[PDB]
Amino acid sequence: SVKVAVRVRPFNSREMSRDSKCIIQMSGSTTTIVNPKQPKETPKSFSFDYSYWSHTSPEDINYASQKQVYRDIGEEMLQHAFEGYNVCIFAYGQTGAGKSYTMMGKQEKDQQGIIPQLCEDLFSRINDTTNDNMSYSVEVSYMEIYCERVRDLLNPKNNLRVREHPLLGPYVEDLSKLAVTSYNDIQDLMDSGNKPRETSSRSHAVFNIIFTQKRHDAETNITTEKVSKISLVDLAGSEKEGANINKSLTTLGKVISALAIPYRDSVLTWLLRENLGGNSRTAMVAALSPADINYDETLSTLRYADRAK
Ligand SMILES: Nc1ncnc2c1ncn2[C@@H]1O[C@H](COP(=O)(O)OP(=O)(O)O)[C@@H](O)[C@H]1O
Ligand SMILES: [Mg+2]
């Protein structure tokens, strides 16, 4: 239950101008942060399921690639989805640590993130299915959560509000749910999505997929369904606006350790009630700046990820 990894990125323009010295090191699954003031102060140590070293470039033999990331976490999380269970992955961290590049990624030199890959993989396993008793259905929803109003990142309007249907549970009223029938088609929705995103990387991006599996039982001749709810999330840069963000992340924290009465405590948390916990495995990638100038925020992140256990 619950899976946590951290990923340090390469220096960015800012850090580079700031000569920002690297204060992060990694040894398997142990990211050690060094304090700036005290170059000695022995690097502080933490230990996760995964500690990806992406400080260099796709060149360095020892570089955690978007594939590696997806193959370790995504891949499995997708597998469980086929088994019939809900799945949710989370990107969390300072703005610019790497959440988006990790979830979505890019295109050239195929730097596709977890979402693009996971998708391609989901459809690849479906099309190669050679049992006529198995038919599939993939419904997608994409959105943004700001000041706790849901923005349909793949549509116009009608601000949306998340209710709590009697039995069914949480849901965003009037939120588009499009059935796709191929990777490409699901890829357009992605591009259109990250395209609509303008805003200010201050809101949570929730890419949900409702994977349905229909099995035609040779005997009895009864088609039974099996529904999985995959929710890939790009959280806010942790670091009124702050109120909803802080409350969200917080509520989320006292859950991972728990999952391994806090809930309606916030929309984001009140929405993934079917993914946050109850059951079904979740995962959490933590973007980390390798720059000294971010010591406090970088450290705070680590602690947040360390508490998720
Ligand atoms: N592991 C990485 N490999 C390559 N570039 C990265 C990596 N992590 C971050 N970056 C760079 O940093 C920038 C910001 O990452 P991003 O995920 O978009 O920010 P945020 O934390 O605000 O979501 C990108 O424009 C990208 O080039
Ligand atoms: Mg952005």
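For chain A, we keep the numbers from Swiss-Prot: what you see runs 5-162, 165-203, 212-253, 266-286, 304-352, in order.
Determination method: X-ray crystallography, 3.2 Å.
From the backbone N, Cα and C atoms, a Cβ is placed for every residue, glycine too.
Summarising the annotation, Swiss-Prot assigns ADP binding site to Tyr67, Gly100, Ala101, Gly102, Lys103, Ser104, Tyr105 and lists experimental evidence as the type of evidence. DSSP assigns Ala101 (ADP binding site) to coil in the three-state reduction, placing it in neither a helix nor a strand.
Annotated ATP binding site per Swiss-Prot: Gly102, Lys103, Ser104, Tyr105, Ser215, in sequence order.
Within 10 Å of the C-beta atom of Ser104 (ADP binding site) sit 21 other C-beta atoms, taking all shown protein chains into account. Positions annotated as Mg(2+) binding site by Swiss-Prot, on the basis of experimental evidence: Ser104.
For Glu239 (mutagenesis position), applying a Cβ distance below 8 Å and a minimum sequence separation of six or more within one chain yields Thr226, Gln227, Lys228, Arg229. A strand conformation is recorded for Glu239 (mutagenesis position) in the three-state DSSP classification. The annotation that Swiss-Prot gives for the mutagenesis experiment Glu239 to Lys reads: Results in reduced microtubule motor activity. Does not rescue defective axon cargo transport in neurons from KIF1A-deficient mice.
Highlighted here are the recorded positions (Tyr67, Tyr105, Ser215, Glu239) whose C-beta falls below 6 Å from ligand 1: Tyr105, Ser215, in sequence order. Less than 8 angstroms from the CB of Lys103 (ADP binding site) sit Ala95, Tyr96, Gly97, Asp248, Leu249, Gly251, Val328, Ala330, each of them six or more residues away in the same chain. Spread of the ADP binding residues is 19 Å (greatest Cα-Cα distance among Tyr67, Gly100, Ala101, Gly102, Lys103, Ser104, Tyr105). Here the Cα atom of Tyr105 (ADP binding site) is found 12 Å from that of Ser215 (ATP binding site). For the binding-site residues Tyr67, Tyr105, the greatest number of Cβ atoms within 10 Å around a candidate Cβ is found at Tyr105.
Between the CA atoms of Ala101 (ADP binding site) and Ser215 (ATP binding site) there is a gap of 12 Å. 2 residues are missing from the deposited coordinates between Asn162 and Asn165, whose CA atoms sit 7 angstrom from each other.
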